[PDB]
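There's a structure below that I have some questions on.
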Amino acid sequence: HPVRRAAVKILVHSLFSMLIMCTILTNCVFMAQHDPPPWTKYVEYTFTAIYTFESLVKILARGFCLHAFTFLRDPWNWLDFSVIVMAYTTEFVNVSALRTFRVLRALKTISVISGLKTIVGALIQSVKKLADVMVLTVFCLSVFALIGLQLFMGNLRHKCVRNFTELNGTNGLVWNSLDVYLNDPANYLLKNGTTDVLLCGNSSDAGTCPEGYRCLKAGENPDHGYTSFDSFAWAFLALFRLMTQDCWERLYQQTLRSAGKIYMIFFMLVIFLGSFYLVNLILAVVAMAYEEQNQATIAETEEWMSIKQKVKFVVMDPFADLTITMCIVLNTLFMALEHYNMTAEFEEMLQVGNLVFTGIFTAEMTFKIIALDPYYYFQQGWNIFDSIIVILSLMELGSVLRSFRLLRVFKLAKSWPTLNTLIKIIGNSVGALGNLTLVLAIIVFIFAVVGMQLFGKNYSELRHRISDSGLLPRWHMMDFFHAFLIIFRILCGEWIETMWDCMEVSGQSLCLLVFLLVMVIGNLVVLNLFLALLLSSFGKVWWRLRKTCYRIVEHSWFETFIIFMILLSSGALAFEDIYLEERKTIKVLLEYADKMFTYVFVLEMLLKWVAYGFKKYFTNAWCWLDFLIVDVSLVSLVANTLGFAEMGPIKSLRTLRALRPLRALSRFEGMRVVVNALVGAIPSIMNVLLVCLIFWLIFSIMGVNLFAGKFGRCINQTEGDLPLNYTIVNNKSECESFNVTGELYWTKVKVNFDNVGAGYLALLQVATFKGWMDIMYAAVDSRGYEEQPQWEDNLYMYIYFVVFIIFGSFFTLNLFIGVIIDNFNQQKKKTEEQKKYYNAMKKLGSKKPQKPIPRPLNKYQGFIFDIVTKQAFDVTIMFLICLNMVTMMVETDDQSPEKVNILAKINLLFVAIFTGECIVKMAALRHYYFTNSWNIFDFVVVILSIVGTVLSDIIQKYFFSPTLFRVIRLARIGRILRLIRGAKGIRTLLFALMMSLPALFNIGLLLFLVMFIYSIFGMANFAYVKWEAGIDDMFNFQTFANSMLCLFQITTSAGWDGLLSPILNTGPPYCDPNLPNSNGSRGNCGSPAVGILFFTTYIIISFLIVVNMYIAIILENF
Ligand SMILES: CCCNC[C@@H](O)COc1ccccc1C(=O)CCc1ccccc1
């Protein structure tokens, strides 16, 4: 047919493809709109027509029903098939939610662009290769969800309820008990500094409600209802949230607040294993799928002219590009000397300096135009780049626009190889890997418009249930930009806090579905891009005495003695909390112990000397460490007795006593090798930190140009939380004219962009996503210069942070991890009890045994033997234990008496089934319960089950203990762990985990030591800090246990902004200096210099230790 040939010619032709691509792109910019005008309706029709034409033009090219089979064989056209079907249905003949379907059109260009379909296809293999670790992750999450459910069932419903005294007449204190104390939130007491209920616990480790507030379980719900441990669904959600570490510290502090501080152990166990280990397993198998597919593709590929003479003679030898790099460095350094309150002459000086720098660059640019050839400038990319910045600078001479000089610092890339490694990464992100980035871009676009069509009217109408008062939420999906922002925040790792609000406004089923799909798919494709970037960038008495001391120092008892003194002295350090003032006996006890310690360590020093020699002593680095610390101690003692004591610097120098635990590093052959292999990689960390400091210098100068001085608030003193209305108070100066009453305080935000240093602090709080909320809120409210912030004026400043997060957090991370990996390779190329652990893992880890047991050949014995052996018996007892698991999942809080009756009956039924299996099994012939470790394991669990049943039988008659039940019942969890015998994936993964826990023990020991040093430092400084955002009555630095809680929390980087926040404040509107402090000190202030030092250094050292050591572990396992 002629129409057949015509349709085929249109099909193969390439102008049709670009026509449909432009049509899709315009339909995209038309989907991304909310509140479309009527002039859009025909446009809809328009698109419909074109797509239908596509359909015809292809099916008329097919021809028949066999051709229709071949056409539908490629699945991609099923999409626009459904698209035109839905179009005809909606245009011929409602819930109004069908409009959400045409976003499928946006996926069409993945099949139209022949490169994108390759990506979205090659991204399918890993998610079905993720199966083994996915079921291991679901299995561990469900195990720990049962554990957490049994431990904390209805614990999060504890509330510091007010005091209720019951009345005689029953059946403003007048009320009813339950209907008033369950649905009444008036009765509860809010947490200090929040509109959030206070939790409590009857235990002596939980929150202590103030006088006048008892503490019960009769409460509304958890925060919005979604953080319960009450059911297995809610508990599985809570443990998923703690696995992804999304706001996990909030659940940590809530649970410890109600359950007790000792359950801290639980949380660390679920972080040291749940978050870290399961997440890292998923990540490592994705990395393995990536390596495998890339090597698979690599294998598939393996299948007047006088004046010309004079000027060219003058420009023969420029030879001064080094002076140009120096002038660039001076230019950035000169731009960096910009701050908030600059004098007029200093501003004029900076302007003249950058003017003369522009002159320098313009002059040598026009010289380089005539130095070689304008075809040379047409040739090289660097020269094009400097030409661009010159034109942009002259445009400046003709807030965002001044910053384009900053790219000049990138000119250092030619001499700073790690900087050009960074730019190679950024050039692959949109170069050789442009398709991955483009796929991610259209996926974020699809998710943004899908979410906005699904949730726009919800977010817009029911906003009253999502914000404080008649006012907007900071995060929503009504506009496309805010939907993109929700998606981007999710990609950053914050999906629970906006999911709560979405489900509060929209609906749990659909919102859960979409946010979990966004998180899974987006984090998967972002990990794909991350890994792809990482892969694309790849007389004799004197001598007699000396040998006497040489004998006295090498004696093992001497070494154990000094180790014990080290440990005792550090433990003595731990006793230095705020309660020594009333501890009179142990005060002087610790005084004498301290002087004994310095004397014994200095005598040890002198004997080391006289034995080994001064050159043999002062060459060892750890001996230098010991000498330095004993020097600290000696000077402290000397100035303590020989006058000039409690004198400023000398009385604050004994704070350095907290370094005393560092003596332990040299002794233990685990910490020593760890610190060796760690400081052996400080040069790489230093050069990468230099590249990151230059990049964040760029971004901090941008933030100082954009909003420096625009972060002030002018809070009203009574309210305190929020700022003020622009209408009423507009300027900082009007904040000082209406200030006839001293309630107005023009405060900055704690972390702002006022210097390059405050810029660096804000960029660290944004790059870790802790504390960035207030940064970005004060930035997208930044109206004027000293002007009061309008609620979302300058809304597009979000872009700044987004861009920074992409270049300063994503790519720099690709830098960090990058060098680390390669660093280790070169170190790869160039505790004896743990060796015995190794040897025993070799010894008793016997895999294949001999013939286990022969048939007893008796009538009953042989029959029971034969019914025990067949694998059908194994699979059915596994089905039985899985049914026990499910009947374990059906337990909730405050369920009912009859249901718990039934559940206890089924409990006895199941322990009976399994103990019958046990009595049949040990009688296999004689030796079933001796050969395999699994049989004796289930033997232990079955006897534990029988003893648990009889303990449940003897609750009160013989002897009673209230809390122990909750843990003996927890032994039932052991039964589900019996499933580890059947599965092969999770068993091998958990065994390879248990093989490496000596290494994790050494790493956790170094981490514990760093926590100990920083706990003592914070006990010295950060006690008496005002109780604010992240420092409550339970997570302090007051005691040592509180310090360990705070520091374990921060070790995951979580909530570190909320703890640094009360260390920064220094003013009367927040602090109270001159406060009658109980100790020698005064004032409840933090000290910003050492607070920033402490927290930034602590999170950076913990990040470095964890990253370095975990990559070492992962490489040594590989
Ligand atoms: C993408 C992970 C999502 N969940 C974790 C994050 O939320 C924060 O985790 C951390 C908490 C404390 C210190 C460091 C980290 C890290 O990021 C290092 C992870 C890591 C693991 C193994 C090998 C290299 C690096």
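If you go along the chain as it appears here, the first residue is 1 and each next one adds 1.
Cβ atoms here come from the backbone N, Cα and C positions, even for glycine.
Copying in the features that Swiss-Prot gives for the protein in this structure:
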type    : residues                                : note
MUTAGEN : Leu462 to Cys (Swiss-Prot position 869) : >1000-fold increase of sensitivity to the conotoxin GVIIJ(SSG)
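Please situate the listed features within the shown structure.
Cβ neighbour count for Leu462 (mutagenesis position): 12 (other Cβ atoms within 10 Å of its Cβ, all protein chains included).
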Give me the Cα-Cα distance between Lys830 and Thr831 in Å, rounded to a whole number; there are 8 residues missing between them in the deposited model.
23
Between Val93 and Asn94 the model skips 3 residues; how long is the Cα-Cα span in Å?
9
Please report the DSSP secondary structure of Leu462 (mutagenesis position), reduced to three states.
helix
Looking at the ends of the gap, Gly398 and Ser399, with 7 residues missing, what is their Cα separation in Å?
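Across the gap, the Cα atoms of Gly398 and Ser399 sit 14 Å apart.
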Need one number: the Cα separation in whole Å between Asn171 and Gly172 across the 6 missing residues.
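Those two Cα atoms are 18 Å from each other.
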